Amino acid sequence: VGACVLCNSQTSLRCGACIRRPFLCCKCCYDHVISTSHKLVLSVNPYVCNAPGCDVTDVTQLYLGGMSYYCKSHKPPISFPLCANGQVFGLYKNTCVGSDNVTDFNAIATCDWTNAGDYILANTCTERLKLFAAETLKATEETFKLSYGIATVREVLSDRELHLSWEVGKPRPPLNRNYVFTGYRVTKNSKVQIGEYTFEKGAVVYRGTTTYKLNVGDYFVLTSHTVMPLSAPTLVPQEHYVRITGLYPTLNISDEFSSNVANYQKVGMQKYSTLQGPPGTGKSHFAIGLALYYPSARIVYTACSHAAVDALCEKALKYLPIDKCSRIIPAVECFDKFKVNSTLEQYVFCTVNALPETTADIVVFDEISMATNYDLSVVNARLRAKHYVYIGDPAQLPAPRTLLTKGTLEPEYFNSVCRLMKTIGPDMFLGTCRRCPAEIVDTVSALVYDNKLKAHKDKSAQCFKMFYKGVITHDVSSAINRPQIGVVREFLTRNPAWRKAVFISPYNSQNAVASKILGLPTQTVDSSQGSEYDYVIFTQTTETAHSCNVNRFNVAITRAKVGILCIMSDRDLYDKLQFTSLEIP
Amino acid sequence: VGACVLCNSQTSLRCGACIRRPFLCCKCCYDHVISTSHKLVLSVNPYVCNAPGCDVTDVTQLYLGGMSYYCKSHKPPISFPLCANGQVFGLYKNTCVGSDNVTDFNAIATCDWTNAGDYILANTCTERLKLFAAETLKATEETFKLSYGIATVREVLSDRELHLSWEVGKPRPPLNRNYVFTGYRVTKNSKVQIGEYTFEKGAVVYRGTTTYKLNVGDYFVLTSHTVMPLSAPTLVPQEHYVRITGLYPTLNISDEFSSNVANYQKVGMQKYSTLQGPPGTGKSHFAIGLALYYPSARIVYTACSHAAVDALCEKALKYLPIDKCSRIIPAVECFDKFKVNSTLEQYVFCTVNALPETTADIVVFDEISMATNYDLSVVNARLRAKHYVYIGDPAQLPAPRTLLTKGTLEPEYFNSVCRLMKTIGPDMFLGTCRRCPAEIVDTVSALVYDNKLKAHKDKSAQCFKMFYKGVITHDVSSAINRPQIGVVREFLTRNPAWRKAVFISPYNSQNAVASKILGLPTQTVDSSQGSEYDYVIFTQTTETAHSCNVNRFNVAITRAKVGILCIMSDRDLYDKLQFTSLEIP
Amino acid sequence: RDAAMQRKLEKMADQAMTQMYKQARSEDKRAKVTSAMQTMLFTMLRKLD
Amino acid sequence: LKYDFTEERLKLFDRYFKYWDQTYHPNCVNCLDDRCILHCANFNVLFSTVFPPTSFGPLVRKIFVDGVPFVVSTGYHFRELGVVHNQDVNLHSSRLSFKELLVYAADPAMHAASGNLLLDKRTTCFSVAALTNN
Ligand SMILES: [Zn+2]
Ligand SMILES: [Zn+2]
Ligand SMILES: [Zn+2]
Ligand SMILES: [Zn+2]
Ligand SMILES: [Zn+2]
Ligand SMILES: [Zn+2]
Ligand SMILES: [Zn+2]
């Protein structure tokens, strides 16, 4: 019993056939039911004909006889049609405003999350409806994930390789770590405690976290959790102050933080401030700066994954005093150089999914791109931070949407903070790219960076591009470009110093074949962030929007800090790329 | 309260005057009551006039008088005809769809199970229809057997011979092994614990299982049981998969099951497979070879009788590891080489009457011809397997249908499994007739076997017929041929090497006359399956539909593996059989 | 009397239907408790003999 | 196992109350009316404090039903009324009705006879058994 989403007037009708069953304002509820397929409503008691052996769930046919709700052929002579006056009977009917236009909510609730237009509707709408849309999409994808078949292993071939069967009548999820499985060990009583695994083609290859011995009969599932109703907004109201609020300015400065402090007063000058963080510009070092720029500030290190907070933890063991740090991990192996489960600490390092409800002097949100509107507002629910920092970039990798099928969702429409970053602009900017040379920074700057990123040291002339055609062959969850696999070895033979470079791949199963041919390590484009290598190579494989659209390639090209190899099979970015083109062997 | 047989809608009306009282829905039961003589229906309460001293039982003559059902002369001033609006009173009146065609169920319900047309209806009607038909048939048969007289032993002659007096007012059952008696030892308190018996003319000769000493006052009856309602259909839905599901293929082969494995691939790949097994082609080996094919997979060895299950147990001792076998017998002497009452066993051997409700990988249902649709569906009721195998043949012996008076039941309509393998055909076949010589195989191949069962070794020329006439003077339940009894001994007089041939007879009482004159053992045509002998002699006796059915005789001719003697009074089949006819003394 | 008495026959039929529904549910509950009690007896006797 | 104590009570009555000229029935099931039941329960109260308290209570018996042995109460042994025997007991029963199931699921015999022993030192009341493990 709460207030309805659109009207915020108190009500007690809950949309039954709707996904998350939102609180429905009475006449507003009538609008929702008449304009959608959601014909079921539940009050403190449900609105279903209580006469035994009935089926009807649509509210309109339900009439009120005495203390119960009745369809037409079930009533006593005395009735009171609930579906009357265009206003379904419900609590607080007169303290009701309704909504003139509900069709936006109607399409949000009737949404299967198929096209990019669904995310456009979710992002373009206001606070409450965007939160509802985020919760519905999360619950709906979580529902489909368990709708796929079970990953049973019936034979044990060798180490890191298994023979797996699948449930009949339900499909098979993809062959990458994009959806990590979670099997439990089946005994005579029940199934318990195997762990989280990733399966890829090998015969299959399982990539477990810890050491394990998997026998026959052990089957793995895509475990689901219960998405809970979010409360706080994604962004707290903006307010520009007149002085440094709540913090005492630093006495002495560090030259490595000279470019940091210049942008730091405006961080504490206002409630929340946005960032323009290019890859390898010291954003983690930027986040560390606030601790040295304010020793008494209680800052909290947050990101989408523990491996991303690990980057903040990576720069914490050096500059941050270990006596004041705490890493929070729920009861997966990661950094634990700090003390665990310590809420009452100065430096707090945790993932957005596990930090308890506290208050923060100033928050640092690492990697805001992959954190959607769900976890955008999750942090504000846990902490009413006195200051807010958004470390990340809309021009950086978002979370992979398993439900988005047609249309490519715009970089600005990832969430609220990334949306304003393309309209009012970012409040900060770090103008030095601490890894990439002139050959990479200059090219990526002219792509989506508004030519705002400038070269650091030199043009190493070690980044090369190639023109080619190729013929693609695809499988269940991959696609391998054979001519590029022929080319990659052909290119590396005539210079033995090129064998120290790692191979990057959009579809990691393509490199799995390449790893058999050459043996160079593997990289996933979607998760290549945080990790960088001096020598690294790439094959474009496909020119589709999945792989080589302008922004999802920007992470892979920026992996190298001296020189990179990538054979453009496309021509959309090959013309724009300011690399060196050589002869095709 | 359940779902009605025709419409599957939940109902509370059971046809009281009907044999088994099936569930019937409102309009459905109304159609049954207005289209049959069944004018008693039982709801949660019986539909009779509850006023004292009343006998009205018809549904249409009773009206709702207060909290009871009253007739025209018993009603209060207020009243309501429960037989109104073309729908009898009963629960879920609104949720009742009725049946467009109800004449089939009316015919099956008012059926007296007298002629062949009743069995045609039973086979041609749908799943629940034929299940109810089988239940009604068994119930009627078991009630009819008890309707016969009591077999009172009043004086004791000698061993294996008695004098039997019978109850007055009801007839006497036949004198063969088709109907099994069960006597009880009468004491001052009650009667109990004599055993199962079979009687034949002597003076009467009694056939007991265990050692016993019968005295005066002990009587025997055709004891019946309580037939439980059935749940599962006769056969599971067909599903042809892609590969052998859930089964691990064999490593190395055995030569005698080489041809058996070729038919095992599809069986392990498809749900259920009907078997066209002519007598003694290796069908028992075929079920055994599956265990050799799949040792890990558990197999259920089930037939209509333990003597037929013995054939599976006959080959289990030599081929199957006994430590993994089990024979299930309830609290009759049979094979007990295994451990009794061991449910969780790798190999389970049992009969349709005692198999517990479990699950298994593949079933072997030996002798599918003998069992009806009753026991056909009972196996799916006990055990739902991943694969199914049905050992037997429609070209074999059906059950002895005692109420079948007019017409002979066709091979197809014996049960559900017997129907489809002359419409879609069998899925595997064994052409290796391991016993019968070239004389018998080619004869029975061109009869019902489509010239598909081929000769094994040679034309032994040891099988003979004789173009004879025969003379029959009959008795209550048999017939004897004096000329043919005089022919066989005369034919044996001067060719004494034929004196090791077991005499066969369709009427087993006829050979009892021969066994007195000659002494050679007896063969029951209806029970000659499973047993076989090198030398066997046979008199055709009668050309009526009881004896010279082309397929009911087909088991007797296949008994011999080297040679047979048959004296043919019949001509319909003698013109076809390619044996040697010799002179008539 | 062609649209008034018939408006009491409906109420009588409905109340009879509800009463027999309730009686059927009572019988079903009886069946479940019978099964539960018999199985509890048969499972607790096996520990003592 | 000895539970009768019918001769001992008469011996005690003959030793201490020899000249109490009113019939004393050791078991009250032989009494003529209510007042005699009072007059004999009064004496049984005194004479039952000498015999051990582990012999009082139900007098169970192993009964075969559907080929299975049960343990069901077939009588009682009070301190104030002597021995009372059941009149309608049917060993070798075939099947149990609902009344039989009720009267067999409420008797403590089947419950206690299949539970672990219990020695409770918190109380002075005579403990019997434990149905559970904790
Ligand atoms: Zn809704
Ligand atoms: Zn509203
Ligand atoms: Zn209703
Ligand atoms: Zn009927
Ligand atoms: Zn029906
Ligand atoms: Zn009457
Ligand atoms: Zn007395």
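The numbering of chain A matches Swiss-Prot: 5326-5527, 5532-5660, 5664-5917, in order.
The way this entry was determined, per its header, is electron microscopy, 3.3 Å.
Quick reminder: no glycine exception, Cβ is built from N, Cα and C everywhere.
The Zn(2+) 11 binding site annotation in Swiss-Prot covers A:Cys5329, A:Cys5332, A:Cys5350, A:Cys5353. The DSSP secondary structure for A:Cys5350 (Zn(2+) 11 binding site) is coil. In this view, A:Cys5350 (Zn(2+) 11 binding site) is surrounded by 30 other Cβ atoms within 10 Å of its Cβ, with every protein chain counted.
Proximity of A:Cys5343 (Zn(2+) 12 binding site) to non-local residues of its own chain (separation of 6 or more, Cβ distance below 8 Å) is seen for A:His5357, A:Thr5361, A:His5363, A:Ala5434, given in sequence order. A:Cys5343 (Zn(2+) 12 binding site) falls within neither a helix nor a strand when secondary structure is assigned with DSSP, and so counts as coil. The Zn(2+) 12 binding site feature in Swiss-Prot is assigned to A:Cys5340, A:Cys5343, A:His5357, A:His5363; the stated evidence is experimental evidence.
The feature Zn(2+) 13 binding site is assigned by Swiss-Prot to A:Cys5374, A:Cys5379, A:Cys5396, A:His5399. There are 18 other Cβ atoms within 10 Å of the Cβ belonging to A:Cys5396 (Zn(2+) 13 binding site).
Taking the Cβ of A:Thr5610 (ribonucleoside 5'-triphosphate binding site) as centre and 10 Å as the limit, one finds 25 other Cβ atoms among all the protein chains shown. According to its DSSP assignment, A:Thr5610 (ribonucleoside 5'-triphosphate binding site) is coil. According to Swiss-Prot, the feature ribonucleoside 5'-triphosphate binding site maps to A:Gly5606, A:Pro5607, A:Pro5608, A:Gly5609, A:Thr5610, A:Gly5611, A:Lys5612, A:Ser5613.
Among the natural variants in Swiss-Prot is A:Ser5360 to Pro, noted as: In strain: Omicron/BQ.1.1, Omicron/XBB.1.5, Omicron/EG.5.1. Every protein chain shown contributes to the tally, and the Cβ of A:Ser5360 (variant position) ends up with 15 other Cβ atoms within 10 Å. DSSP gives A:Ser5360 (variant position) a coil state; it is part of no helix or strand.
For the naturally occurring variant A:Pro5401 to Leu, Swiss-Prot gives the following note: In strain: Delta/B.1.617.2. According to DSSP, A:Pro5401 (variant position) sits in a coil region rather than a helix or strand. For A:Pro5401 (variant position), the same-chain residues 6+ apart in sequence whose C-beta sits under 8 angstroms from its C-beta are A:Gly5390, A:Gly5391, A:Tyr5395.
According to Swiss-Prot, the natural variant A:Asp5584 to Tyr carries the following note: In strain: Epsilon/B.1.427/B.1.429. Under the DSSP three-state reduction, A:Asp5584 (variant position) is assigned to helix.
Shown in sequence order, A:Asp5759, A:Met5760, A:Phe5761, A:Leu5762 are the residues of the chain, 6+ apart in sequence, with a C-beta less than 8 angstroms from the C-beta of A:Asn5592 (variant position). For the natural variant A:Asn5592 to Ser, the note given by Swiss-Prot reads: In strain: Omicron/BQ.1.1.
In the three-state DSSP assignment, the secondary structure recorded for A:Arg5716 (variant position) is coil. What Swiss-Prot says about the natural variant A:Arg5716 to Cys is this: In strain: Omicron/BA.2, Omicron/BA.2.12.1, Omicron/BA.2.75, Omicron/BA.4, Omicron/BA.5, Omicron/BQ.1.1, Omicron/XBB.1.5, Omicron/EG.5.1.
Of all the binding-site residues listed (A:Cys5329, A:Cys5374), A:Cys5329 sits in the most crowded Cβ setting, with the most other Cβ atoms within 10 Å. Comparing A:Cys5340 (Zn(2+) 12 binding site) with A:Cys5350 (Zn(2+) 11 binding site), their Cα atoms are 10 Å apart once rounded. Listed binding-site residues: A:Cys5379, A:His5399, A:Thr5610, A:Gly5611. Those with a CB atom under 6 Å from ligand 5: none.
Residues A:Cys5329, A:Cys5332, A:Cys5350, A:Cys5353 make up the record's Zn(2+) 11 site, and a Cβ search at 8 Å around their centroid adds A:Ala5328, A:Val5330, A:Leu5331, A:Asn5333, A:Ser5334, A:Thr5336, A:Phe5348, A:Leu5349, A:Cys5351, A:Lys5352, A:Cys5354, A:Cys5421, A:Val5422, A:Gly5423, A:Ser5424 from the same chain. Across the fold, the C-alpha of A:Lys5612 (ribonucleoside 5'-triphosphate binding site) and the C-alpha of A:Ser5360 (variant position) stand 47 Å from each other. The Cβ of A:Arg5716 (variant position) lies under 8 Å from the Cβ of A:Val5565, A:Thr5691, each on the same chain and at least six residues away in sequence. For the recorded site, A:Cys5329 (Zn(2+) 11 binding site), the DSSP three-state label reads coil. For the binding-site residues given as A:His5399, A:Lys5612, the lowest number of other CB atoms within 10 Å of the residue's CB is seen at A:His5399. Here the CA atom of A:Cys5350 (Zn(2+) 11 binding site) lies 46 Å from the CA atom of A:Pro5608 (ribonucleoside 5'-triphosphate binding site). Sitting within 8 Å of the Cβ centre of A:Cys5374, A:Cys5379, A:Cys5396, A:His5399, and not among those site residues for Zn(2+) 13, are the Cβ atoms of A:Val5373, A:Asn5375, A:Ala5376, A:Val5381, A:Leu5387, A:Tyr5395, A:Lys5397, A:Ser5398. With a cut-off of 6 Å between Cβ and the nearest atom of ligand 1, the recorded positions A:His5363, A:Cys5379, A:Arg5716 reduce to A:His5363. Filtering A:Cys5343, A:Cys5379, A:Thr5610, A:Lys5612 by Cβ distance to ligand 3 (under 6 A) retains the following binding-site residues: A:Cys5379. In this structure, the binding-site residues A:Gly5606, A:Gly5611 were compared by how many other Cβ atoms lie within 10 Å of their Cβ, and the smallest count belongs to A:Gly5611.
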